[PDB]
Structure formats: structure tokens, C-alpha cells
Amino acid sequence: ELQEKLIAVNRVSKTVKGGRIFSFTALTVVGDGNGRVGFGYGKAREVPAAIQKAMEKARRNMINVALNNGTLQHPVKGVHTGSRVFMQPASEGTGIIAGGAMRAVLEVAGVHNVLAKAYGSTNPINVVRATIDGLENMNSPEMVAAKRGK
RNA sequence: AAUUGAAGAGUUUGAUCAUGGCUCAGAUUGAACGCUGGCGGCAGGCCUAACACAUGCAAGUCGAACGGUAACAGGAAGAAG
């Protein structure tokens, strides 16, 4: 049920007095298959060290996303840093058809149908979080019955 | 029952995030060239010189408009081997 996966890994540099020392950072997103979306970045001097902290941080900071059946309740716009993310429900249509960075967050959230097409900046670390912000701000037709109806 | 569907990647820097061009994955064509090549069905086939042309053919048809025997097909009459 853990359903965890990595998006991408990127080598970086420091350049201290002695010379260049290269660290590694692996982005990861996790989910239970029905809502409960979460993610983690982290860093380390090794590849297996950095991925471990990413999956470790992905356990905490997990929030529910509301879905109808196996689809979104409505289309929702979301932005983060310099990235701009749109999505459409498209009920049982073709499905989970999207490029890397945003592929992980949709499939692990539970959606096997919605279309992405992420505009603006397509940076792996900025394109993620635009989903979680765009899925957190999304509200549910059953639980908006507080404002709706009466 | 009927225009119900939306992907990204690479590259500036010691490394990073924007901005921003270039490049690639797709489909398509009245196509060509390179290499190769079994059959069938359907469709397509001078996109440049509206440059110029050999030869045949590409529009004739009515004797039930009319005077007519020029053809060969008979019939009729005549003259002969």
C-alpha cells in the first residue's frame, strides 16, 4: 500500500577552498492509492543516501485529496514558484497520460484518468508542489455542503 | 447513438532558479533520393517550361428535309469463256 517512487536525480556542486565536492538530490512522491498525497526532496553525498531521506520526509506532511470514484471532482488551476499547472477530470478517458515530473504525483494519488499539460516552467522540483497545492485548494461536492445547499 | 479530449525531453553555470532562443520525440505528403524487394485490392501519378511539338485518334450524325449513283452488297437484264 505504500506505493512510492522517485521522479529524478540531479548532481550539484559546492566548490570549497580545496576543490569541487558534488552532492546528490533525489525528488520523490508517495501516496496510498486513494488520496493522502505527500512528497520529499532532501540531499546527501551519495545517491542511495539522498533517496532514503526523500522517501523518509515523504511519510510526514501528507494531506487528503478528494476524488469522485477514480477521477477528479472538477478542473482546477494551481501554480508554484514559476510553474503553472492546469488539469481536467475527463471521466475514465484514455488515462494517466503525462510526462515525467507530475507523472508520479497523479498515479500515486489514485487518478488513472486526468490530463495534465503543465504550462510555464517545467522544472522537476517546481512542477511538483503545484499539484499538491492545486489538489489541496480543490474542494469536495459532499463536504462543501456546509456552504452549499442552505 | 453523432466535432467526449490537452505529456515532454535536451542545451547557458563551478552548481542553482527564472527569462529566453535553438534542437528532438508525433502526425502528415500528388514526393524524391539511397538500400532492398513476394503477391493482391483500392486510390494516386509533370507540383518545374502557360516551353515547344512528330504521328494517329479526341465529334460527328440524319435518305423519315432534298436533288442524287461516286463507292461494294445484292437483285434484275444483256453479252461471253
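Here chain A follows Swiss-Prot for its numbers: 10-159, in order, are the residues you see.
The backbone N, Cα and C atoms fix where each Cβ goes, and this holds for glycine too.
Record features, source Swiss-Prot:
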DOMAIN    A:11-74  domain 'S5 DRBM'
VARIANT   A:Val21 to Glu  In strain: SPCR7; spectinomycin resistant. Not a ram mutation
VARIANT   A:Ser22 to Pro  In strain: SPCR13 and SPCR15; spectinomycin resistant. Not a ram mutation
VARIANT   A:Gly104 to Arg  In strain: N-660; suppresses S12 streptomycin dependence
VARIANT   A:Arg112 to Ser  In strain: NEA-319; neamycin resistant
VARIANT   A:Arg112 to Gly  In strain: NEA-314; neamycin resistant
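All features noted in Swiss-Prot, drawn onto the structure.
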| residue | record | CB count, 10 Å |
| --- | --- | --- |
| A:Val21 | variant position | 10 |
| A:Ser22 | variant position | 9 |
| A:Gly104 | variant position | 16 |
| A:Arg112 | variant position | 16 |
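It is 28 Å from the Cα atom of A:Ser22 (variant position) to that of A:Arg112 (variant position).
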